[PDB]
Amino acid sequence: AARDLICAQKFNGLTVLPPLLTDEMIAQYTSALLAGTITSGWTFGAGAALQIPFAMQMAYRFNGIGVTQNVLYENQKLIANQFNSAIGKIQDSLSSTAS
Amino acid sequence: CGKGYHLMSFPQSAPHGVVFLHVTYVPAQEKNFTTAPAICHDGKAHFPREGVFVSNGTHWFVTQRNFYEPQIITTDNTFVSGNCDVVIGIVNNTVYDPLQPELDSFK
Amino acid sequence: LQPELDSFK
Ligand SMILES: *[C@@H]1O[C@H](CO)[C@@H](O[C@@H]2O[C@H](CO)[C@@H](O)[C@H](O)[C@H]2NC(C)=O)[C@H](O)[C@H]1NC(C)=O
Ligand SMILES: *[C@@H]1O[C@H](CO)[C@@H](O)[C@H](O)[C@H]1NC(C)=O
Ligand SMILES: *[C@@H]1O[C@H](CO)[C@@H](O)[C@H](O)[C@H]1NC(C)=O
């Protein structure tokens, strides 16, 4: 009894095709990229995957911004707590605001 | 410009276009190693200047990141920052100093 | 190097 616009678009010859990549495969690609960039870093984009501990590739990534790597190794817990708090704040910001 | 670490590129003409030849750098053959972030020696934490600490099971070396060139651990390629009771995963090893044998030989 | 010379002397 409450007719929508989708049937009227369908009955006039205006069709919508489905995409080739379903969202399950997009999620699989995203999971592959995350698992590559967590356990290996930038090495999985050049050749094969090169395993490295996370607190050591983070010290590699502080060397790219002009900070020596003792800053991580003397402040690992504080940086981990700040990252976890930022992730939780991103979660709360996505939960609250829908715009 | 290509896959891998970029080295050079060459241009060529084409009908309504251009064609690039990207000469890149791709690592080939890998090997597992045991690594540590720092070395506690004489109550001091030694960190590598450039490269990374690795070990072949028994002895500890320092090498560059993109090639296996193991070198002996020396005060020249390591620097000191603080005590060795704050880094998580620090191991125990000795660090060579080239000044001391020459100073003893001058005596 | 000069503290090493002082310990040398
Ligand atoms: C780890 O590497 C070190 C040095 O690269 C090896 O130590 C040498 O091993 C050779 C074996 O032919 C000996 O002739 C040398 O005398 C050793 N060096 C010293 C200073 O003694 C060590 O054997 C390697 N260990 C493993 C398990 O591969
Ligand atoms: C390193 O160790 C892993 C452990 O499962 C093994 O599968 C792999 O073949 C080893 N060698 C290389 C080059 O990754
Ligand atoms: C390194 O040496 C110190 C003192 O000699 C000791 O307390 C510490 O446990 C040693 N490290 C390891 C991994 O055994």
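Here chain B follows Swiss-Prot, giving residues 1043-1149 in order.
Just so you know, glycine gets a Cβ as well, placed from its N, Cα and C.
If you check Swiss-Prot, you get these features:
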- B:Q1071 to H: In strain: Kappa/B.1.617.1 (VARIANT)
- B:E1092 to K: In strain: Theta/P.3 (VARIANT)
- B:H1101 to Y: In strain: Theta/P.3 (VARIANT)
- B:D1118 to H: In strain: Alpha/B.1.1.7 (VARIANT)
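Positions of Swiss-Prot features highlighted on the structure.
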residue: B:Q1071; record: variant position; DSSP (3 states): coil
residue: B:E1092; record: variant position; DSSP (3 states): coil
residue: B:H1101; record: variant position; DSSP (3 states): coil
residue: B:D1118; record: variant position; DSSP (3 states): coil
Note to self: Tell me which of the variant positions B:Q1071, B:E1092, B:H1101 ends up closest to B:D1118 (variant position) in space, Cα to Cα.
What the structure shows: B:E1092
Check: Can you count the other CB atoms that lie within 10 A of the CB of B:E1092 (variant position)?
Finding: 10
Notebook entry, point to check: Near B:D1118 (variant position), how many other Cβ atoms are within 10 Å of its Cβ?
Noted result: 12
Margin query: Cβ neighbours within 10 Å, counted over all protein chains: which one of the variant positions B:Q1071, B:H1101 has the most?
Written below: B:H1101
Note to self: Among B:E1092, B:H1101, B:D1118, please name the variant positions whose Cβ is nearer than 6 Å to ligand 1.
What the structure shows: B:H1101
Checklist line | Distance [Cα-Cα, Å, rounded] between B:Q1071 (variant position) and B:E1092 (variant position) | finding: 22
